[PDB]
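Take a look at the structure set out below.
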Amino acid sequence: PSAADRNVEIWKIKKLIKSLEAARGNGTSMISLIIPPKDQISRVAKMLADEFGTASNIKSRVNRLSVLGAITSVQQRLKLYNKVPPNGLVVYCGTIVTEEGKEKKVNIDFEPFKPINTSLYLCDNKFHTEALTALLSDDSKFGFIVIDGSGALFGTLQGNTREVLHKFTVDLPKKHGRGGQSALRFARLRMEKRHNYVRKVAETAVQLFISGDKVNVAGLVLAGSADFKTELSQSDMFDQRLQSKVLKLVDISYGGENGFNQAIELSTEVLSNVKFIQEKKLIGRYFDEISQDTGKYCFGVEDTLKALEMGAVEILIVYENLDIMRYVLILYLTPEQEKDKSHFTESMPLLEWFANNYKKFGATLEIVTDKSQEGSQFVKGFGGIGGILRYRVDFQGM
């Protein structure tokens, strides 16, 4: 588990989906192999073997060598895996026409984060990625609890997908009567049935939102009126992890189902901007180092790599674009790269590098955008690559 680390993974997918769809060679030489979890490898290995045997007959050298090579190619990757890992196995192999009309051979095998029963096996002119872009259906789901004086409600907002889950009700000690009983005796029974609501509710929500020893949602908004909910967050009969991710405390007029929409209308933004929020927060904290004397910061390629290479800098912050290429067929040059590169002595874009191997530096990679003042200044003003260090470091000249 681990968000932020989870979002680096999505980045790579989109990057891969991009290059994959940009390709298209010359006939049945494109293999898209997706293998669902638990399904069996040898089942696949045989089908491959079969396909190979059948292709062996083709007899049109060019067309025969084409199909054979593809199949060979994927078999050769498949042999590396001892069995489908969890989430499964995606595999792309084949020969494509690249720049200069030369041939390029693609070899991709790897485990994602869940493409079940997609079980795919196609040989075409193009790679088939619909399976990958689907992983890109990651809409954060939020939890709603809308209290009231006449009844509670629990539902979810996810994208534009509204969902009313459960809805019970209470009829607290309302009536007063004409002298027929004491005041205290009333207030008593009063701050008694509430507590027996402040519960049943705070209880019919843990038996809901937190399904499987973890909250099956990422936000949780408590909406109602007059502390009928503020006596629910800082409470004892509710909390436990759930009090931990209460995002908004929204005041509506008239609740239950009607106030659900009012809750949802109001909660959009913080919920439709969650990434930009944490993203602006992150970069802000960064700007903060730069501003105090504590100064545990770093930026620019040179010193970041330098700081990265040495000890442990807490979070590496990099812009999603980053006109900077890293070769060593090790340099780090922008598209200034059209100069006296005195020949060879793995041309990967720098961010592409940072992703595959940052897990081994001190952790946490944060790709950010310029869709804010914070990210625009992080880029326009500090080359969009810096880091939040864990102890001051001295950089000197150049």
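Here chain A follows Swiss-Prot, giving residues 5-333, 343-358, 370-422 in order.
Every residue gets a Cβ built from N, Cα and C, even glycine.
Going by Swiss-Prot, these are the annotated features:
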MUTAGEN   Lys63 to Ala or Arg  Loss of hydroxylation
MUTAGEN   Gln185 to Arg, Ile or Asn  Abolishes methylation by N6AMT1
Whole-Å Cα distance, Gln185 (mutagenesis position) to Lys63 (mutagenesis position), is 101
The answer, for which of the mutagenesis positions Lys63, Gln185 has its Cβ ringed by the most other Cβ atoms inside 10 Å, is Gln185
